[PDB]
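Have a look at the structure below before the remarks.
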2 protein chains.
Amino acid sequence: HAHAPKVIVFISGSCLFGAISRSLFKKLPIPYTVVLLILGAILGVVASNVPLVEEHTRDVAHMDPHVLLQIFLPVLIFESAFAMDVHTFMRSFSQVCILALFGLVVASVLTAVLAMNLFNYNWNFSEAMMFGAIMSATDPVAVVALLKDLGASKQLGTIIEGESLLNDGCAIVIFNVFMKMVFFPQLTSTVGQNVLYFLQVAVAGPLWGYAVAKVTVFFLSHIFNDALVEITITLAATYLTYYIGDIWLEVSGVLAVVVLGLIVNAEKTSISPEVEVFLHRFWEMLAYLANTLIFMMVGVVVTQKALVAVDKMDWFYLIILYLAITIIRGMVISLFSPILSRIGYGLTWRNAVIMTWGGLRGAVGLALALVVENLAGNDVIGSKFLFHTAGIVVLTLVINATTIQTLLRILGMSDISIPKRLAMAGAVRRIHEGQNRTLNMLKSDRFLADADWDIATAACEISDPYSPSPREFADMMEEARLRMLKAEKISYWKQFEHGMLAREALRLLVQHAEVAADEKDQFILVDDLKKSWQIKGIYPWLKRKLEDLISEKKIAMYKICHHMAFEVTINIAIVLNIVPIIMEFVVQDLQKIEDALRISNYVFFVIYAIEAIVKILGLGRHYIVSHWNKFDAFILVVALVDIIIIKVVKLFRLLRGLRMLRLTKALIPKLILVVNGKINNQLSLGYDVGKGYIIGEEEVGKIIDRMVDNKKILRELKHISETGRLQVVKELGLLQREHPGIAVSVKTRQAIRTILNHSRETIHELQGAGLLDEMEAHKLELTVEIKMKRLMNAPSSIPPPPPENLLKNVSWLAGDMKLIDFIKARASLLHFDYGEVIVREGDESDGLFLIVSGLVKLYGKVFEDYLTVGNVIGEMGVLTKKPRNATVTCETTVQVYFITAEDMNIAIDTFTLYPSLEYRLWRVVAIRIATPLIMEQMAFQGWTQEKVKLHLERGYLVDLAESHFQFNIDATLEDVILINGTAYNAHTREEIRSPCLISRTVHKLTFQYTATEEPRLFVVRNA
Amino acid sequence: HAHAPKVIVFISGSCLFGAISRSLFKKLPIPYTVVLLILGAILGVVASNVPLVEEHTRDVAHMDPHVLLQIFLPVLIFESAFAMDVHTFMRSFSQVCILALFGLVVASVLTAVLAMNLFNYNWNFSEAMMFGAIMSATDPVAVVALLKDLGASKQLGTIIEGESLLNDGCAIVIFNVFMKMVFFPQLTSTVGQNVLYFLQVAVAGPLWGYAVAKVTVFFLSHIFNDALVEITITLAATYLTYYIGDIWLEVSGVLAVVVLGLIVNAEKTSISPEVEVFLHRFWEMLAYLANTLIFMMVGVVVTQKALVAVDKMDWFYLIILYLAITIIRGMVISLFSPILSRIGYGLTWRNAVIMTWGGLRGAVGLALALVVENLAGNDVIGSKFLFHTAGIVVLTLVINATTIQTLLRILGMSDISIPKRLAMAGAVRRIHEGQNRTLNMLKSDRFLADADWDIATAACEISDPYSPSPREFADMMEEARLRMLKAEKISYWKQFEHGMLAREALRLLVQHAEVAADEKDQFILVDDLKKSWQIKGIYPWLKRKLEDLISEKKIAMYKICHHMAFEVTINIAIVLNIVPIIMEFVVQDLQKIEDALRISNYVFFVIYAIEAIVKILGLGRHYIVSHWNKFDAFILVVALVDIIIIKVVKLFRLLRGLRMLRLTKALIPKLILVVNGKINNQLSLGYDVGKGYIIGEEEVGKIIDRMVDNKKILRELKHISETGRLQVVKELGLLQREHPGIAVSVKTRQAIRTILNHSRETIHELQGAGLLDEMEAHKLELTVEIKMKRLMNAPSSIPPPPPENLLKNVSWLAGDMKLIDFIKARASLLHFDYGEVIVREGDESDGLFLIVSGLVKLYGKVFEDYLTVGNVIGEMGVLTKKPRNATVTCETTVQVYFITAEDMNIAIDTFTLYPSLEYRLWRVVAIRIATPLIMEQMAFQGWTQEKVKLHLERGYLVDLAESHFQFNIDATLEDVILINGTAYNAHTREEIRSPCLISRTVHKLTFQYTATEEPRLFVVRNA
């Protein structure tokens, strides 16, 4: 049949040709795109003779320009943006913006001048600027792929990629401008019109993209368990944004799509992870299809109607143009180098050379050249444009793309560093050992004894891809420093893999560690981490001001005046009435429409009059005290004036202003929520990085004790770590005090994340045991994922709980309502000011302190520490009745719940059960004492501190009421720690001190009925 | 600009409307498709008045029929096929084929008769058959989703889905036929032409799809580390198959796409797993887009130009038609029920009612109705077709789709079974316990003490979604039987999750277990498992015959006559020459072409003459003995006759036949490989299921010893398990003997799979420790995945290794070339026939037997067992010098390497090192003895037998040369087992027997220097 969609044949053929090209030239240096161009040229030449191939090709090869752009360019641009590492892009944004915007301007201008002066085509400035804009387009994929693969200068890869993104967007903008100037020349517009056009293309585009992106992520964050909807929304958002911006609004669509991609890639937390991984490959595949189609269309067109108008001088011009554009890009990079060196990551001459050589052209330039070809028609301009663009693309893909690897080798950037080589060698050796063990296991299997082991061993073998004095003191200290940095990086990776750290915090910590590792005796100084948790003053200032604006404490039928429905109704009334207020006056700027709209205006005036009467008769004389109500009264005044009544054009403005401005009262709270959200993001990263650093320091300080030899260097390293940890904890406490609600929200979020992660772990564990079918386990996992996604929509400003809630949430006051009542009755609330001492070292343990507000410093004896809300001081005091262990000083205004030692003795005596109160207290103290010991003995193994704390949580405290000697049964036992008192090994009668871990070899423990030091011992069990 | 692609707006709008519909009506019973139809109707009515909306809609709403089909129908059909559970579909294929093909025929015929007689439209039979074909289309999604969710009658879900797939395909075929009969009426064709047309649509379609699918999977199985290529190949294959089949070949494209989807979904092992999971969602999303677009187009068209021609009687006809089609489907199901009950899964009346009520119509029927609308144009036929189709779709989506849940409730199918409720309750309780533990852990954290715990606890809470006598003896035996079945299912799931079982074997075992669990005292009888490993005689017969054909033992310049290049060259010559032999004669059926082709024919005759002279002068008088060479000589005879010369038309056939038939010699070996592949698949499933059953029986036989009480029922269960295991092992050994090479290939494949799985596990383990960066670990994982995918392309017929290789691959002869030489010198090869006894019980241990071929039965004293190739007999004999433990009887012709006890004593004495030969022997024996003990004590925990064997592999044998008493240090120790001799606990002097596991409580062991029973003890260590 004649009306078959022949485009399908061409599309699928391009797919298969791309498959063949990639498969065959996977290992060769020449990229597959050149093969696609050659195949397209062959296809075009054969079509020129065979009419059937012409029938199958014409539909796509001679496609309309607008179709080409509005289908392919959004795909290419959004795939480029959605592939970005947005965070390093933003941290190098100024550098990339300079290098991209100003670099494109200069390069395109110089290329246009070259085209006008060198070429004999006698082009005008508009056509030459079009040419330069096309030539300035860039394609980083083949170079950034290598830079990401080699791992050298990870910053350079993203600088190149983002520069390509931005220069491609701006090049498309410039191309559209000059294309409209040359092929659709309108009348010479006024300078004001040109300024408006500039604002419309350069400013309105990003704002349109930003609005669409924020709306898109808003909806995405409220879709649960519907992947198809999320993917469909993303796709439709991209295409609809481009179409609406470029056509309806005449706004720059490419920039809008760039902003949309960046914003969604940043807010990517709003997207379910599985559809995120789906979307990455989906957009990669769409971009691949677009690239293949564009290259094959270029081949067809260039062989059909471009080379026919090519002369000998054109080749010389092509060579000169290639050299010229290379030199121009190099000159631009070197010229801005003085500026870029002082901004962001800076530039080395090696990085600059890679940037200069790696500037490949690609699909964007070819698409624009095809547009020029279609628009020019019979004119030679299109032929020359397509010829030169394709020639330079071919040259870059043949010379630059193939020689970039050799250049990276020559400049010394491709060298794998020694640490990576050592890590790979160790991993390969461990893999070989595991494979040998598995082979030995299999050879013993009766059902596999006859298997050909030579073939198996050959098949499963994995190979290494990379295959007392000052000098001595300096060597030893460098060794210790590098080893500590490696241990810290390992700790951060372990923290992340178990879900305790977000990716951003891990990346910050790791990159800081690496930077410190290549700068003399530079450890990870806290000052660099400081910038993570430093809140810019703009957000706190805005919060303070805006919250002042909505402070109704001057004010706080009457029942309705303070009921929600009233405000909701009037808000809806204003928002609805705004639509007529726009439509009517724009229509005036048909009488049966105006009169009806003015009747509706009477109706809305009646609604406002009813509302004003409501407020007056409810709030009495207090109504007009509020400035908001003053504005409302002025609204009613204007309404009376203009309903009783230059008057017309006066009314058209007054009834717009007085009515549109009334919704700012409802707007401001949402703006406060936005400010809270940004502060929450910054504070969340601050907490993540600070806590990660503290935990890593704690783990490494006990790792190094067994892996660094000299005592003095060990002490120096410990001192450095302790100083950093103390500073970090103090800063985090002060931040908590500055913004209570945000800190509470962050901590609740972290708690929920941890609980849900461990719940998913339990689900997986009991699925592996086969106790749940895959489908039911999947259902439970779906519930977990839905809860986790709803977590992202937390209020972000949870009000701080009152002291009573903190008292009733203490670990050893969980449940047990009667004990909570007793303690709340006995407790007293004490307030202290800055610099005061709550309690001193050596004092008698007169009671507990539960910090309900503030921050305290704990000095002792080198024992400096900081405590904040929730922490309770003096448990050891009341339990063992020994003197105070530390001096408590307030670093800020502090409020503490004080419970006397006598009230604690009374509570302990009065409350007794299997979950004994004293049992709970000693359990908490014993876990806190035990965790450091278990890490000190076993931090060299893969256990994190979280694993140790959960391991102890599974344990129990030995009673010694049913016995007076403890047997290491090793069934229902995994490890033992002593806390209080002294014990003796039954057989050898060796002595164990109070805080000592029980050695593995020890068999049985003997105790004494010494009430003064009634021994307490902790045990953990396997099953 | 005017030439903007307005289709983009409509597509993206349909996307957003679908998103809104799904989001809003997620919980309501009404499906979102009805909402989409209503929205499309609103859009059409508003378009009829607003011309701009008409401009934006016309491009899609009034789309060409061919575009509609060739874009959407392939997507819908391939998504339906690629979503299939192909294996249960194939195991119910006959039932589905009856119910679908004959059911569609009857239903469509009856619907057409109803249309002709009831409706006043005065339709002819062609139009009525079109109507019936449209009405017969089905959409199971909303019902199969529930059946898969509830888990009741999993077979019913796939029966419905496959019936829908096949009936939709056949309905499209019938619609195409009658559409061509009515709207493109050609001249009345002859009956032979009709038969050819039937073969072309019904037969050639499936074959075209099969060929394309096999080629596609062939290419997919040779693409490594390129996801984009795989996805692009799949997409292009689907569309190109449909286009080529329907247009170029005029072959049924829908059936071709159905076969393509099924074959790819079956050969899905050829696809990289990540792109498999990508592709499932990709095709689901494409189908979703197609559905949304079709529904919105229906709304627009029906509101614009269909309802305008609707009358009151049409609604009555619609109601009558709905009732009629429902009754017809029910009648068809009940009428075929006698046949379907005796085929496959059968049918209950409840399942039949669900099938009758769940037959929803959908996108396919609407698309065909739109085709009829576009083709009919101004005729009322299109209006009536679209009206009735849309009305019935709406009615089914409103009545059937909403009431199917209530019907499943009424029929008692929605009830969750008690075991699932218990499993869910236990999982929820464990999750609550884990969350409470995590909460206790967090509350102790100093940095989270101030978090609002009420909010967290409320957020993280997961809730249960489902919220001595004959009578007593029968209850107890049922309890034990059900408990054993549950344990077996758990064992199968554990085996699968650790990668020891393929999914198919697990599903077979689990479904067999469930079937046995609901049928009186029916355990898992081996007879059901037998059909898994039973090879159909067709493949062995074909292998034997074809391998006989290529037996060149009559035959096996001369150097070239037996060199590969010769045969390769002549094969290429024939395949190349066939192309001219086709082109020239078809062109005859321009003279400058024929003469050149005949010169080329002379050239190829010269090549054949050179080849024949080659064979003659090389092979001498032996040349003509081979029948293949007789045919070759006859080829040369015909070539001479027709080159020297009715003659023309004689030549046109003779030079085709004699030349095309010569390539069968090269074809046959590949066909033998195909036969080997199918036998390999069947044998691989047989081994998987048999070994899984054996392992599950071994684990459950030791689980039950601690969880079933009465001794007699325990003995009965043990006897049943032992009988099943013995039969399974015997059958597997016999299968191995029948097909040696295939068994060797399967076992090598399993070994490589296990090794690579454990290597990936090690990579993940050391990544979690942070010892490798994510990128390098990803590189190693990529290498592992590439090796695993290449594993799928194994030869499948690895030749059996010779006895020397088996001797040099024994576990304790690994490496150590000198010992291998000694043993190969000392060893002797003995041959035994059926029924002979190699050695008897109580005999003196005179030497080892290594089975190099055959199968042996080991009787002893109730000790019946079977051993096969690779297994070695008599190790205990030579080590402990005790009498023979069992009687060895040959169940088939057996060959054994015999090494005398004296040679073993000499080898032991002569060879001594840290990896001592006696140490190796005792290590093997100790592991074999120890594994049962560790399972017997700890099979109740989550450990599988593989975990136990690896756990022992990490261990070592205690020397007792540096000491005579063993200390349970519990560091560098995890468990202890005794093997030989007797030991005593140092403190209590309690006695430990030779095979006993050392108790956890025991402290230290004391031994004796009794050489007669020199004690051997095994130890495993943690770190």
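The numbers used for chain B are those of Swiss-Prot, and the residues that appear cover 71-537, 570-658, 671-703, 725-780, 796-1011, 1031-1192, in sequence.
Positions of Cβ are set from backbone N, Cα and C atoms, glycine also.
Non-local neighbourhood of B:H73 (1,2-diacylglycero-3-phosphate binding site): empty, since no residue in the same chain at least six residues away has a C-beta under 8 Å from its C-beta. Taken from Swiss-Prot, the feature 1,2-diacylglycero-3-phosphate binding site covers B:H73.
Annotation source Swiss-Prot lists 3',5'-cyclic AMP binding site at B:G1043, B:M1045, B:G1046, B:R1053, B:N1054. Around the Cβ of B:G1043 (3',5'-cyclic AMP binding site), the number of neighbouring Cβ atoms within 10 Å comes to 22.
For the recorded site, B:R1053 (mutagenesis position), the DSSP three-state label reads coil. Sequence-distant contacts of B:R1053 (mutagenesis position), defined as residues of its own chain at least six apart whose C-beta falls under 8 angstroms from its C-beta, comprise B:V989, B:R990, B:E991, B:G992, B:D993, B:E994, B:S995, B:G1043, B:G1046. Taken from Swiss-Prot, the feature 3',5'-cyclic GMP binding site covers B:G1043, B:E1044, B:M1045, B:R1053, B:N1054.
Its Cβ taken as reference, B:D238 (mutagenesis position) is surrounded by 27 other Cβ atoms within 10 Å in the chains shown. Here the residue is the original one, while Swiss-Prot reports the published mutagenesis B:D238 to A with the comment Abolishes sodium:proton antiporter activity.
Mapped onto three states, the DSSP output places B:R399 (mutagenesis position) in helix. Annotation of the published mutagenesis B:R399 to A in Swiss-Prot: Does not affect the production of voltage-gated currents. Abolishes sodium:proton antiporter activity; the original residue is retained in the structure shown.
Quoted from Swiss-Prot for the published mutagenesis B:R803 to Q: Alters the half-maximal activation voltage of gating current. Shifts the activation of the transporter to more negative voltages. For B:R803 (mutagenesis position), the Cβ neighbour count at a 10 Å cut-off comes to 10, with all displayed protein chains included.
The annotation that Swiss-Prot gives for the mutagenesis experiment B:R1053 to Q reads: Abolishes cAMP-induced shift of half-maximal activation voltage of gating current.
You'll find the Cα of B:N1054 (3',5'-cyclic AMP binding site) roughly 11 Å from the Cα of B:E1044 (3',5'-cyclic GMP binding site). In sequence order, the recorded positions near chain A (CB to CB under 8 A) are B:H73, out of B:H73, B:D238, B:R803, B:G1043. On its own chain, B:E1044 (3',5'-cyclic GMP binding site) has B:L998, B:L1090, B:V1093, B:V1094 as residues at least 6 apart in sequence with a Cβ closer than 8 Å to its own Cβ. You'll find the Cα of B:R803 (mutagenesis position) roughly 73 Å from the Cα of B:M1045 (3',5'-cyclic AMP binding site).
Non-local neighbourhood of B:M1045 (3',5'-cyclic AMP binding site): B:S995, B:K1051, B:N1054, B:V1094, each in the same chain, at least six residues away, with C-beta under 8 Å from its C-beta. Note: the Cα of B:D238 (mutagenesis position) and the Cα of B:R399 (mutagenesis position) are spaced 15 Å from each other. Flanking an unmodelled run of 19 residues are B:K1011 and B:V1031, whose Cα atoms lie 6 Å from one another.
A sphere of 10 angstroms centred on the C-beta of B:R399 (mutagenesis position) encloses 22 other C-beta atoms. Flanking an unmodelled run of 21 residues are B:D703 and B:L725, whose Cα atoms lie 13 Å from one another.
Flanking an unmodelled run of 12 residues, B:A658 and B:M671 have Cα atoms spaced 16 Å apart. Each of the binding-site residues B:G1046, B:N1054 was scored by how many other Cβ atoms lie within 10 Å of its Cβ, and the smallest score goes to B:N1054. Distance (Cα-Cα) between B:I780 and B:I796, which enclose 15 unmodelled residues in the deposited structure, is 11 Å. The DSSP secondary structure for B:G1043 (3',5'-cyclic AMP binding site) is coil. Apart from B:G1043, B:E1044, B:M1045, B:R1053, B:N1054, the 3',5'-cyclic GMP site neighbourhood in this chain, defined by C-beta within 8 angstroms of the site C-beta centre, holds B:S995, B:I1042, B:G1046, B:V1047, B:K1051, B:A1055.
B:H73 (1,2-diacylglycero-3-phosphate binding site) falls within neither a helix nor a strand when secondary structure is assigned with DSSP, and so counts as coil.
In the deposited model, 32 residues between B:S537 and B:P570 are left unbuilt, and the Cα atoms of these two flanking residues are separated by 38 Å.
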